[PDB]
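Novice: Starting off with a structure, shown below.
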Amino acid sequence: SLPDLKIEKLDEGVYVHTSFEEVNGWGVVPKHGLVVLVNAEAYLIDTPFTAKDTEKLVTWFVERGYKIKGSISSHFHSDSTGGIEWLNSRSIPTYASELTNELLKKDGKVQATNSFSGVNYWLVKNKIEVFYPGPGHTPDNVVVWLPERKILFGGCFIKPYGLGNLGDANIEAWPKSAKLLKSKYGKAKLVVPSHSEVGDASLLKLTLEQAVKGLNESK
Ligand SMILES: C[C@H](CS)C(=O)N1CCC[C@H]1C(=O)O
Ligand SMILES: [Zn+2]
Ligand SMILES: [Zn+2]
């Protein structure tokens, strides 16, 4: 029996959702996601692994009087995009980078309805920003920045302890992308990784260090 979906407040207008799956060859993997509230509207940062969890997550917010305005997926893997098919079926707007959509189509998965290309994208002006630091954990990975709180959702890019599965990784690119991310978001109050506990800006440094080590052990 896996743990039930968890929803907890991280900051004003910000909640973290945690979902769990048994992953072949990796054991039980926890996935952190965010829900960001603007007025009476709610935005999903990453979907839980499954439609069932995504439906539960949406319901929890709908019950509390919020309209689900949009969803954004950090990268193509199912821990970020699992709910897209369901969200699309409910006509709830879904967002991903053009690269992520290309990779999804490739993986035989349902694509986000809306896509953006380019480094910066403001899902909500002045409140939610998507940033692409370049290839790392995957070619398409992006981070989400909340300026009003200085909270960065690292997603699966942030890897303090180990890089994890390198199957889709760009090992050569990653240290450079990490350096770029650290320079841009060193100011961050909080960093929320996908697969590990919430932390301060130091997670950016650790990720860069891990990325360099991985490339080296790699040579
Ligand atoms: C469900 C995730 C996809 S990012 C996964 O398989 N793993 C494998 C180990 C932890 C985590 C990771 O690569 O970050
Ligand atoms: Zn991944
Ligand atoms: Zn992941």
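Since chain A takes its numbers from Swiss-Prot, the residues it shows come out as 21-239.
Backbone N, Cα and C define each Cβ position, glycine as well.
Pulled these from Swiss-Prot:
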- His95, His97, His157: Zn(2+) 1 binding site (BINDING)
- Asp99, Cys176, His215: Zn(2+) 2 binding site (BINDING)
- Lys179, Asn185: beta-lactam binding site (BINDING)
- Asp99 to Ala: Almost abolishes catalytic activity against cephaloridine and imipenem; drastically reduces catalytic activity against nitrocefin and benzylpenicillin. Only one Zn(II) ion is retained in the active site, in vitro (MUTAGEN)
- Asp99 to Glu: Drastically reduces catalytic activity against cephaloridine, imipenem, nitrocefin and benzylpenicillin. Despite mutation, two Zn(II) ions are retained in the active site, in vitro (MUTAGEN)
- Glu105 to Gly: No effect on catalytic activity against ampicillin, various cephalosporins, or imipenem. No effect on resistance to ampicillin, aztreonam, various cephalosporins, or imipenem, in JM83 E.coli strain (MUTAGEN)
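Show me how these features fit into the structure around them.
Specialist: Other Cβ atoms within 10 Å of the Cβ of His157 (Zn(2+) 1 binding site) number 27 in total over all chains.
For the recorded site, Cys176 (Zn(2+) 2 binding site), the DSSP three-state label reads coil.
Sequence-distant neighbours of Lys179 (beta-lactam binding site) (same chain, 6+ residues apart, CB-CB distance under 8 A): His157, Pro213, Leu226, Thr227, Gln230, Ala231.
Its Cβ taken as reference, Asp99 (mutagenesis position) is surrounded by 26 other Cβ atoms within 10 Å in the chains shown.
DSSP assigns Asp99 (mutagenesis position) to a helix in the three-state reduction.
Under DSSP, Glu105 (mutagenesis position) is assigned to a helix (H, G or I) in the three-state scheme. Within the same chain, residues at least 6 positions away in sequence whose Cβ sits under 8 Å from that of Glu105 (mutagenesis position) are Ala71, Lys129, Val130.
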Novice: Quick one: of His97, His215, which of the binding-site residues has the smallest count of other CB atoms within 10 A?
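Specialist: Sparsest of the binding-site residues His97, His215 by Cβ contacts within 10 Å: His215.
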Novice: Enumerate same-chain residues with a sequence separation of six or more from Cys176 (Zn(2+) 2 binding site) and a Cβ-Cβ distance below 8 A; give 'none' if the list is empty.
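Specialist: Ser94, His95, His97, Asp99, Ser100, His157, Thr158, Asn161, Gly184, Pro213, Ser214, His215 - these are the non-local Cβ neighbours of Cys176 (Zn(2+) 2 binding site), listed in sequence order.
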Novice: I'd like the Cβ neighbour count for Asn185 (beta-lactam binding site), meaning other Cβ atoms within 10 Å of its Cβ, all protein chains included.
Specialist: 14
Novice: Listed recorded positions are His95, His97, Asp99, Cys176, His215; which sit with C-beta under 6 angstroms of ligand 1?
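Specialist: Once distances to ligand 1 are taken from each Cβ, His97, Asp99, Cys176, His215 fall under 6 Å.
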